[PDB]
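Down below is the structure, laid out as structure tokens.
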Amino acid sequence: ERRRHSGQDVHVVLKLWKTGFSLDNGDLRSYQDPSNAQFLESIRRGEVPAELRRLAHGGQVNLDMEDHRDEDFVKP
């Protein structure tokens, strides 16, 4: 319906490691770290912890979850 309200958009990519999740060049975040506050909350609903704070401003952003559990950050 109604649209065309802005050009730029809030997009980001967060990968999920065995027990940690990353996001863009940023380093790997700890599922229990701080940034995981909006990541776990937003990523769970569908928003990025950083790019959403820039545009979303609460917890709403389009992110791409990279599938790499048994292939990335193998804690075990």
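We number chain A the way Swiss-Prot does; in order, the residues shown are 171-246.
Every residue, even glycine, has its Cβ placed from backbone N, Cα and C.
One entry in Swiss-Prot concerns the mutagenesis experiment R173 to T. Its note says: Strongly reduces nuclear location. Under the three-state DSSP scheme, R173 (mutagenesis position) falls in the coil class. Counting only same-chain residues six or more apart in sequence, none has a Cβ lying under 8 angstroms from the Cβ of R173 (mutagenesis position).
Residues annotated as domain 'SEP' in Swiss-Prot, with sequence analysis given as evidence: 179-244.
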